[PDB]
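Quick notes on the structure that follows.
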Amino acid sequence: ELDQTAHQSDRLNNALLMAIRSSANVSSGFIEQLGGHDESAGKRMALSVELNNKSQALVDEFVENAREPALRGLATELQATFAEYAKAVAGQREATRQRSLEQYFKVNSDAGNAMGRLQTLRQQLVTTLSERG
Amino acid sequence: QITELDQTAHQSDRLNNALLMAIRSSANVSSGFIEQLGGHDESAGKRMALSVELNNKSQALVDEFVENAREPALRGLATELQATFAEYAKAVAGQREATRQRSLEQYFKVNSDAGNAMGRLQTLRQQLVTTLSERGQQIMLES
Ligand SMILES: [Cl-]
């Protein structure tokens, strides 16, 4: 079950890295569109979508495998904060498709706040996994 | 052996936090540039401050990581990570300068320096995580 700890750590760390890369790509893509780099922006938008799908799958696996009573509530809190973040990054993508600076501003506050919480929740989970091992 | 095992985990954790804050740092510049272009200068300035904060915390973790990377199986990767992070931090600083100056043209080149260096940072993290985990397991197989 120590092998399970390593699999859980890989899922959590990769999910969060891919999730922030998804958002970074959509913001970069938006700036590319502003500069007229429209073929390059589309690559960024495709990578944002793909990174969202991959990171969501890893979060889902993480919560499927976080059965221990010490982790159950914290893993669901991670599931919920991650869903909040993913819905903000989907908002960033829609604002980019609409080329709307104001729509981007509205949703970006939600994205930054949910990512700040993901960083602190990750540390809580790392600590619980660490005592679990 | 529990000491060297707790050290191996701390190192992996420094690396993970450092890379997450580093990517966040660049994302905040990009999204701060979009906020500034939409007239939200106060939010954009907070994002520039957060970009600086995050990359300075990352830098401190990378430096501490290298200081604690003694084994030859690890210090070569670690000094590459530190050298690559230096390039990355400079490119993100260039992104912030381009934002404060409101220049798309300056932005685009450095976002590219930044993304290149970040691609390399990501691979080095993977290699270092695997190397740390191999050392932890080697200790275990000793026990
Ligand atoms: Cl953030």
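All chain A residue numbers match Swiss-Prot; in order, they span 51-183.
Including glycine, each Cβ sits where the backbone N, Cα and C put it.
According to Swiss-Prot, the protein has these features:
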{"type": "MUTAGEN", "residues": "A:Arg71 to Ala", "note": "Abolishes binding of all ligands"}
{"type": "BINDING", "residues": "A:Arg71, A:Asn75, A:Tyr135", "note": "salicylate binding site"}
{"type": "BINDING", "residues": "A:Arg71, A:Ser72, A:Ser73, A:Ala74, A:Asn75, A:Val76, A:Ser77, A:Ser78, A:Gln169", "note": "3,4-dihydroxybenzoate binding site"}
{"type": "BINDING", "residues": "A:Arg71, A:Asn75", "note": "benzoate binding site"}
{"type": "BINDING", "residues": "A:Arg71, A:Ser72, A:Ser73, A:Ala74, A:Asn75, A:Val76, A:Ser77, A:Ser78, A:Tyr135, A:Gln142, A:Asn158", "note": "L-quinate binding site"}
{"type": "MUTAGEN", "residues": "A:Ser73 to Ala", "note": "Abolishes binding of quinate and protocatechuate, and shows reduced affinity for benzoate and salicylate"}
{"type": "MUTAGEN", "residues": "A:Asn75 to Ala", "note": "Abolishes binding of benzoate and protocatechuate, and shows reduced affinity for quinate and salicylate"}
{"type": "MUTAGEN", "residues": "A:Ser78 to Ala", "note": "Does not significantly alter binding of benzoate and protocatechuate"}
{"type": "MUTAGEN", "residues": "A:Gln142 to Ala", "note": "Strong decrease in quinate binding and small decrease in affinity for salicylate"}
{"type": "MUTAGEN", "residues": "A:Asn158 to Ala", "note": "Strong decrease in quinate binding and small decrease in affinity for salicylate"}
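Counting in whole angstrom, A:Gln142 (mutagenesis position) lies 7 from A:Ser77 (3,4-dihydroxybenzoate binding site) by their C-alpha atoms. Ranking the recorded positions A:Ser73, A:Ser77, A:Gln169 by other CB atoms within 10 A of the CB puts A:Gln169 at the bottom.
In sequence order, the recorded positions near A:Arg71 (mutagenesis position) (Cα within 10 Å of its Cα) amount to none of A:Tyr135, A:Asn158, A:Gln169. When the recorded positions A:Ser73, A:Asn75, A:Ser78, A:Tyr135, A:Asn158 are compared by Cα distance to A:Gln169 (3,4-dihydroxybenzoate binding site), the shortest distance belongs to A:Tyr135. Residue environment of A:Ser78 (mutagenesis position) contains 32 other Cβ atoms, counted within 10 Å of its Cβ in all protein chains. Most Cβ neighbours within 10 Å, among the mutagenesis positions A:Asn75, A:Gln142: A:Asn75 holds that distinction in the structure as shown.
For the pair formed by A:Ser78 (mutagenesis position) and A:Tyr135 (salicylate binding site), distance between Cα atoms is given as 18 Å, rounded to the nearest Å. Straight-line distance linking the Cα atoms of A:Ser77 (3,4-dihydroxybenzoate binding site) and A:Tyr135 (salicylate binding site), rounded to a whole number, equals 14 Å. Residues A:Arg71, A:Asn75, A:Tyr135 are listed as the salicylate binders, and the farthest two of them sit 15 Å apart at their Cα atoms.
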